[PDB]
Each structure stands twice: as C-alpha cells, then as structure tokens.
Amino acid sequence: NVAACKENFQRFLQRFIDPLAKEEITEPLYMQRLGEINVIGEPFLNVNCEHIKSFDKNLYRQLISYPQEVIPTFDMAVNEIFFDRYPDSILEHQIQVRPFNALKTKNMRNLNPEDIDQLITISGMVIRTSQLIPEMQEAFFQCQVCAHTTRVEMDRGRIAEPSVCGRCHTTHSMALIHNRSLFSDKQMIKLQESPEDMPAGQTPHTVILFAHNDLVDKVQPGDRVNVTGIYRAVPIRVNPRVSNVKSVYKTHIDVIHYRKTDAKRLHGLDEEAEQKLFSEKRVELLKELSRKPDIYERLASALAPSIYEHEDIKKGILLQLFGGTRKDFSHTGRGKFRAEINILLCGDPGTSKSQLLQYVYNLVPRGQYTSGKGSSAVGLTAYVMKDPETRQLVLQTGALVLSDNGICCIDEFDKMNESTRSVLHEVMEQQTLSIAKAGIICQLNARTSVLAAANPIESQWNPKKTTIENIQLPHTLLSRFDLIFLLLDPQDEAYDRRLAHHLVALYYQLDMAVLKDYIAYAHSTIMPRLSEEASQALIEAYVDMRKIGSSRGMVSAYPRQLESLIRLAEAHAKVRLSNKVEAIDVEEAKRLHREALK
Amino acid sequence: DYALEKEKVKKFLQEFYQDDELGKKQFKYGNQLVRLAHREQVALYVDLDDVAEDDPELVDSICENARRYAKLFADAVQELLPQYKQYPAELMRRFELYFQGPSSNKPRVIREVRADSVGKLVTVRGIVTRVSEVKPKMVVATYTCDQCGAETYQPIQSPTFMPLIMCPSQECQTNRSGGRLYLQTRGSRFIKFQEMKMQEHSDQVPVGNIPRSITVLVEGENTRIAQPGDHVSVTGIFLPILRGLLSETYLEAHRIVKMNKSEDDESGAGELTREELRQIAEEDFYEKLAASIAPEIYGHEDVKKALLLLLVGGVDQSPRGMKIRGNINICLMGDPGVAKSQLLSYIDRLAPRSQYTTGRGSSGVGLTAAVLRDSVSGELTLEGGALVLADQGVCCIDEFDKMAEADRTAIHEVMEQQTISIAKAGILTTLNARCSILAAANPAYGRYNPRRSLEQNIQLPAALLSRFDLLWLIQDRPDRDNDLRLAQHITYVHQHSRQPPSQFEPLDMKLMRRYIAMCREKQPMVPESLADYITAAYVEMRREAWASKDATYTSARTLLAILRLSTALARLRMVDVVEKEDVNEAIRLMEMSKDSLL
Ligand SMILES: [Zn+2]
Ligand SMILES: [Zn+2]
C-alpha cells in the first residue's frame, strides 16, 4: 500500500499534460511547479486531486479514502523527484503536498458517518478564530536518580512513559520535563454555510476546523474560503475524572488546504505583494488603456451596468474606489490625515439609491451594509460584552470597524435618532475611535469610508424650502461629507420614457478583470504629488466657494472642503496613472463638487 | 416463549400476499428481502396492519412488549438474508427494522402517555422543536492489540460506555502478561443520530395550562425528515433512561410522518389527472379559482382575483448580476367589518408554507430573526423569526397600522432584497427570507373620511407605500341595495352553514393547493414587441399622479409591478410567453384598486 503508491504517483508528477492554461505545451506542469518551488521559498506544492483522477483512478480512490496513510507517501515521492535541483538550492524544512478541489463537494448538512476520516471539501464564511494552542510531539523525560534524559516519540497518537532508567533502574523515576520537549501549533476556526446552498426556511450551521503547524494563521474572520481537509470524530468523556465516555461522538475537520478565489469582489489588501505578480503582458494593457482621452468616463460608465444614466454619481463612486494619497504626517505632529472619501446621496423616493448601495456592497471586499432602525450607537463602533466563560468584560468591534478597508454602506441615514448619529463624528473624520469604559481604556483606528443614503424631510422634495431645510442635517455633520449628491429627479416625460425602455429590456435576456486589475495596479504603484500650477488653482477655488455658499443658504463651506478638493483632485490623477497633480485634475474635481448640489 | 415466534414471523415474512401492487398477487416482503440482500436498501418498515390480517394475536403481544419483538424480527431477517442471496453478529448487520403503527390504535396526545404504557408501542402527535443536527453514534467499538496483532469488538447499549484495556485474548496475556489495545474509528460502526423535542399543540391544552414536552431519539433512517416548528406524528416505543426509583423517559421513534396538511404530507402526491386537465384547459380557468377562494364571503370579486396572483407569484430575473424579486406584496386598507381578517385567515390555510402574525402582538426582532443566549452555556445563538420560517411561502400580518413604528421598518429589507442581514454581538450573517407579505390595515382613525385626501387618511411613509405592488382600498359603502344582498347571503350562511349555490361549485382546498403548485413552475418570457405598449401605459401613469391632487407616490418601482403582475396571469393560462391580453388585465387591476374612491 505504501511502496505501490509512490511509484504510481511519481509517474503522475512527471508525465502529466493538461488541455488548460495557467498564469495567463510546457509539458512538465508539476515539474515546473516544483522548479518554481526551488527558485523561491514556500515549500508547498498545490496539487489538484482531479488531475490525478484523469491520469489514474486507483490512487484517486486511495487518496480520498485513506488520506492520512497516503499524504506522507505523497510527500516522500515529491522529495525524490526534487533530484534535479538537489545540489542547486538546499532549503531546509521539507517539500509538501496539498490535494484540493476546484469545486466544492458537500454541504455542511450532508456530512454522514460513512465519511469519517476521508478527504472532504466544503465552503463557508469564517466567523471567528482563536489564539495559538501548543500540542506536544516529542516527550522529554528525566530521572530523579540517574538524572538521565531519554526522549520518547509520540507515534500512534499517545505518549508512553518508559518506567525504567537506562542506568539506575528505580522502576518509576522518570518525570516529564515540559519546556524541554517539542511542540507544534494548532488553531480553532468556525465556518458558517453560505446563504446559497441551504434548505427552505432554515438557519445557518457552523463547523469547527482545526488548523495546524503552517496553516496556523492564514485566514481572517470575514473571509469566504473553500476549505479542504479530512473529517474526523473524537470521543468525549462525561466526567473529566472517570473514563466513562459518551456514545455520541463529536466532529471537526483537520484542514489541509485553503482557497480564497473571490472573483466576485476586487482585490483585498493582502495582495500587495501579489501585484508584483502581474503578467508584464498586462501592465502594457493597463498603461495603454490609461492613455485614451476618456478612460475616466469609460471606466465609470462600466459600474453597475443596470442603473440608468445618473452620470455624475458613478463618477463620484468611482473616485471613491481610489482615494487620495496616503501622506505621512508623523513629523509635523499634526497626527494622521484621512485619505478616503465619504459620499452622501439625498433625493426623493424611487430614484434608485438603495440599489447603488446594494451594488457597491457586493463589489468591494471587506464591506458592510447597515440600516436605519436596526443599528444602535455601540453596535456600529465597539461594545463591551460580559464574556461568558471568564465572567469578565471584554471589548468587541462594531460595523464601522469591521469594514476597516472598504465601504460601510449606511442606508436609511435619516431614520437614526440623533444619539446614534452623533457617533459617526469621530470615526468618519479622524479615522480613530477612543473608548473609555469600565475596565477598557483604549484607542482603535480604522480606514473606512461611509457611503450614506437619506431621504429629504417630508420624504418629498418640495422646492419651496431651502436646500439646508430639505436635508435637515446639522452642519457639523454635513461638512464631514464632501460629495452631497442631490438626486433631484421629477417626472421628466423623456427621462421616464428612456428609463422604462431600458428597464423592460432586462426581461428578454468593458470587462471586469480589466477593472479588477486596473484598480489593484493604480493602488500599488501610484502616488500623485501636487504641483505649483495645480496648487495655484486650489487657492482661488476656495476663496470663491465662500462667497458663493455664504449667500444662497444652500450649504456653507468650511476650510475642511479645501482639503476635500485635494482628496478629490489626487483621486482623479490616480485614474489615469498620472503620478502628478496638474491643473485639469483640479477643474474636474471642482466641477464635480459644484455640479452635484444642483 | 420466543423460539416458536421466530418461526411464526418467518412464515409471515415469506408468505404474505398483496393485490394493490397493480399487478397480481406478489410478495410485499419477498421483494424487500432481496433488495436488502443486495445492499440497495437500509430500512424495512414492517407494517402491523398486515400482521393483523392473518394473525391478530401476534399484534396483541407486539404492542404489549415491542422491545423483544423488534429483536426477534431483526434475527428472522438476519437469517433469511443469506438464504436469498466478523465475529459478532451485529457488526455485519447493515440494515435496520422499524414498526409502522397498527391502524387499530389511536394517536394519543403527549399529555396522555402515562406510566401505564412504558415499553409499549405508542403514537403521539405534536409540534417539533429544537431538532438537533446529525452526529455519529457508535454501535460496535472495534479495538486492536498492536502487540499480538489481533482484533476485538464490543457492542454498546447505554448512552455511555466504558472502554477496554484488557486484550482479554488468553494467548496474548499468557505468553507475555503485558499489552495494551487501542481504540479505532475505522473497524467500528457508527449510525446517524439526532434528538428532537416535541410539544403539545397549544390548541389541545386545558384553557390556561402549560404544554408538556417529550424527547424523541431519531436515528438510522428517519433522520432529516422533520424540520423545527412543524406538525408531525411519531410512532415509537416509550422507554426510561438508564442510570433513586424515579425515571426520566424518552420516545424512541420508529416512524415519523408529517401531517402539515391536517391529514398527511401529500405535497409529493400532487398529481393532476386528465379529468382535471379538463378544467385547467377551460377558457376561464383563471376565473373559477378566483370565485373559489373563501366562498363564504359575498362580493369582493376583484380582491380574490389578486389574492390568487399573490399565491402564484411572478418570475424573477438576474441580468448582469442584478436580482429582481418575483414575489408580490399586497395590502388591504379598508373600513371596519369588510372581512379582511377572514380573507387572511383563508390565505393562511391555502399555502404550503405560511405564517400568521398580528401587528400588536409581535416585536420587530421577532419577525426577522433574534439573537438569544443560553444560560446553560452562555453562548448566543440565532433564532429565526416569522419571515424566515415562511421562506418559500406567504406571511400574513393583520393589524398593520397598529404595529410600533420602530418594529415596522424591519420589513423594508425583506420586501426588496429578501435577505435579513444581522450584525449583532454574536453573529454576522445574512439569512434568506424569500417571503411574500400580505397585510391588512384600517385607514386613518378606523374609518375613511372624504375631507382629508389620500396619504393622510392612510399614514404610510412613501418609502413603505411603494414596496406594495397593490395597496387595495375597500370601503363599507352603505348602499341600501348592496346591504340587502349581503344580508341575504349571510343569513343563508347561518341557516344552512354553507354558501348559496353559485354559478360554479368551489374546488376543494386540497385540490387547489395542487392546481397551484403545478402552475408555479412554468417561467414564461416577455416578447419584445410589447415593450412599446407597456412603456406607454407606465408613462401615462406618471402623468396622472403628477397632474392630480389625491394620487399616491408612484415611482420607477411601479413599472416592475405591471411587468411582474402580468407574468403571473400568463403563468395561470399555462402559456409560455406573455401576451397582450394579460398586460391589459394587469393594467385594469392597478386601476380597479383605487376606484373605490370615485
Ligand atoms: Zn533513573
Ligand atoms: Zn494482544
């Protein structure tokens, strides 16, 4: 069973060819993988245990049925085909093998006891993790008489005491020395089945996974993964004293491989090292698309290809996905400087606000969606809970802190009593949060960016009143926003006709990976610095704003707006990869700031 | 004695005839034993009415003991299986046997099963609660002595058991007087298992008494049958729990039958015959059902035409990843005493998955989903509300104007995106709640009055008014003639306890509940040639409600009514494309809903 399988696996690893494409025939597929493993670190080999289903079918029966008596063979049979690069580079740990599956195999509700201890794949949404837990591997005993130190191994899954000192023979003198033994790591994680793929009218389950030595911190709460690993069940004891174990076992999953393919979202900020992992064939594409005279309007108009025109709101929500530069003000003692853009959408009903939030929330990774009455003051920022076991008050994070890199869509912004609305004043302007409660005195921080939607008071935009009276928000809160979009839309007989003609079409029947990669690039390798010709159009653009907004009674302008222009101007330069702010990048993001309140 | 019973059961298992097989006299258990011998089946529901056909004595002594006999049967079949086609005779069982209740017994209630029926075959009826999830329960623990190279087993009966540290093989002990033996989860045998509680129907309880519970240990093949919050009927032995003389008892289920329909789960038996296709093919099949909805109620010819569309429901699209809901919501604003809480009570019973709720007796977290703690574990768990338990069905909320205003905005989420997004301090998820809501309310202060216009004797914020595709508006117009016919209807009802002979006798409830389930799965389309008609209609609406002094708030969410209120009709007529005759029916409905004011 052991020798008969490495011989059959090496063949696979050597002679395999696929009708597929990788990294955008080079026959030695897994030998090329094994070469890459040698040119860099990271001694793991991600094998797809379906390729081994084409090449063979009598190991693919024994890999998903005796996985713990096979995967060691799959390590050994890779160490030897590493002969090509043995002398060249000599790493230390070992080479590894990690079967997986592109597509899931089961749910969390159809795990049956004919599947105990055999490879299994599920999918879910990690809820919470834990801190590391040691786990002994090699004991280390020592006698009190002979003071002789033997080192017994854990082979089957338990540690046996020798009870005879190889020198003095006192028949029990061998204590166990803890901190001289060898330990390994172990983490406990909880999945939660996705809303899709669950029965009619039911509540999500959870499943406990156990990570191990190297996978120990490779996932975060809030991630959607495709875990692959063995499925085990261990007994439990009714007393922690007697050996009377129960008869109903308890199951978990010894994870073996993760996979976070989130193509429905963009790129999270764990892949900044992975931006250097772009095909140079692609950087040409991006740099060339960034030269067309209107790449702004060509990318913007590709957001949410179901909303009708609304041309400006998509401009704003596109500049929000880039944000101003991240300058480093630690020297001037000023503190830090917000670089993300907060957008407010106000306008009479039916104008498709909540659809834009529902679209963004499903686009950006690390986001949240909240509402008006179903969210409290402390549930948005940070609460203090009586931890159940230890009976102690411990801190937790709300919604505005769980996002932290992304967008916190807050629908129904009007219908939040003024208490829970005055909480956003801190987290949305300084990017911080200062907590001082019973035993907890700390100061969090986050890099969120609100995107709120409200209705006018009376829910009807009556043009008799003044703009600062249909909104009915204070000034110490309207100034923390910098793009207040008034969707003033009546019954334009032409607009209604065009919209209906568009909506009906959805009943008969640019790319993403351009945008999904353009964004990662424009985040990784761009930092627009102002100029002197741009800086000289930014001063007057604020001295006129005052005289304008003073009289009309619409919305006054405080010096904070002069920073927003910066935030907007720079954010425009990033769209075209210009790496330097010039004049036009101020006129554009000034016309945008002016022609939104009209 | 029993040695002669093991023969009187083999006779019956090998000899029994049956005619209803649609063929000649075959063997009901003759085929079963072959299937079981070929490992194509697991359970063998030995009916007891068939033993009570040729031996009404054995039935008397089964329901008297039912614990020995359920073992004699599993020995009889154990012997007969080889004759058709390890050491302990239970590790190689790989099938189980269950008694299907005898027809002569009567289904008790939970309160009735007393101590005088411990160890007998009983039958209870109740509502499920707190069904667990499947977990592996051991039956035959397999140990191994690694030293002497052997295999040993032991069978388990109690909910606990003490393992072995012997290796009692006298040879291993005799040779060396030393050796331990490991447990092992490969050679052993598990079996599915889950426990679930039952409660009395709060109907069949003394006027103010507390309902009592019982515990059910479902295991083997009956698992995953019952869902929590469900009417069920269980058949199984009633035993005490092992480990002074008082004892706690559980029901050990042998057969579980869903009785949702008040008779027996007949949803899977929804077969329409050609003699019914006769009716469904008639010219006005849509108009027979409309008249056969709550026939006890005179008048309201049009409301019953819309309450049917609500039960059928439109079709739901997904273009470019932009979901559109395919359910319909309906409100019934109207004067007092117009039989609205009768219409709702009827639409509750005509739906497979339904729920009933009252505005003044239900809190906003009890509709959607609530997070609640367990004082036994301190762990917060989720618990679905009304809209979750009514996932693929209908929810009914009467007294809708009296629901507290902070407990009513918790419906805006379920009416458009049809999820529930919880971010409380234990959980962070989105449950699926695809329910279609039907609500009733009184206009202003009990009665409509012609002084104040609409929107002020309705009192709904436009954001919620627009969620309803049809806000139907009835009145208690005291027209002398209209009252005379209504009275001559109700007095006929109170004389004969039936409705007066109508043009077409109403279909049974049991038959409509099938006619509709067959009429859901069509998915018609829309023809392009109609997009010009529809459009104009919509445009005209935006004119009237813009050039009037009473009309409600109409928006771009009205077009999708016309669209999704016509794919319902075209779904009744069994067409597979929407035709210009249904668009006009839809348009008439959306007009006959506010004419009751002119
Ligand atoms: Zn010693
Ligand atoms: Zn032995």
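Numbers in chain A come straight from Swiss-Prot, and the residues shown are 158-181, 188-672, 682-770, in order.
We read in the header that electron microscopy, 6.8 Å was used to get this structure.
Cβ from N, Cα, C; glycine included.
A:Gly364 to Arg appears in Swiss-Prot as a published mutagenesis result, with the remark: Reduced MCM complex DNA helicase activity. No effect on MCM complex formation. No effect on MCM complex ssDNA binding and ATPase activity. Counting only residues at least six positions away in the same chain, no Cβ atom sits under 8 Å from the Cβ of A:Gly364 (mutagenesis position). The secondary structure of A:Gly364 (mutagenesis position), as reduced to three states from DSSP, is coil rather than helix or strand.
Residues annotated as domain 'MCM' in Swiss-Prot: A:458-667.
Feature annotation from Swiss-Prot assigns ATP 2 binding site to A:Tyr471, A:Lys516, A:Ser517, A:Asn618; the stated evidence is a large-scale study or a structure entry. Non-local neighbourhood of A:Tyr471 (ATP 2 binding site): A:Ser515, A:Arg661, A:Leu662, A:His665, each in the same chain, at least six residues away, with C-beta under 8 Å from its C-beta. Under DSSP, A:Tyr471 (ATP 2 binding site) is assigned to coil, being neither helix nor strand in the three-state scheme.
The ATP 1 binding site feature in Swiss-Prot is assigned to A:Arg497, A:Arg643, A:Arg732, A:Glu735. Counting every protein chain shown, the Cβ of A:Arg497 (ATP 1 binding site) has 8 other Cβ atoms within 10 Å.
Nearest to A:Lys516 (ATP 2 binding site) in space, judged by Cα atoms and limited to the binding-site residues A:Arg497, A:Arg643, A:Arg732, A:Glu735, is A:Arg643.
Checking the recorded positions A:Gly364, A:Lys516, A:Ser517, A:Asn618, A:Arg643 against chain B with a Cβ-Cβ cut-off of under 8 Å leaves A:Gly364, A:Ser517, A:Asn618.
A:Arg497 (ATP 1 binding site) falls within neither a helix nor a strand when secondary structure is assigned with DSSP, and so counts as coil. On its own chain, A:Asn618 (ATP 2 binding site) has A:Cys509, A:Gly510, A:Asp511, A:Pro512, A:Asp577 as residues at least 6 apart in sequence with a Cβ closer than 8 Å to its own Cβ. Separation of the C-alpha atoms of A:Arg497 (ATP 1 binding site) and A:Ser517 (ATP 2 binding site): 37 Å, rounded to the nearest whole number. Around A:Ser517 (ATP 2 binding site), taking its Cβ as the centre, 21 other Cβ atoms fall within 10 Å, counting all chains.
Taken residue by residue with DSSP, A:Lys516 (ATP 2 binding site) is part of neither helix nor strand, so it is coil. Taking CA atoms as the reference points, A:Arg643 (ATP 1 binding site) and A:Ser517 (ATP 2 binding site) are 21 Å apart.
A straight line from the CA of A:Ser517 (ATP 2 binding site) to the CA of A:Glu735 (ATP 1 binding site) spans 28 Å.
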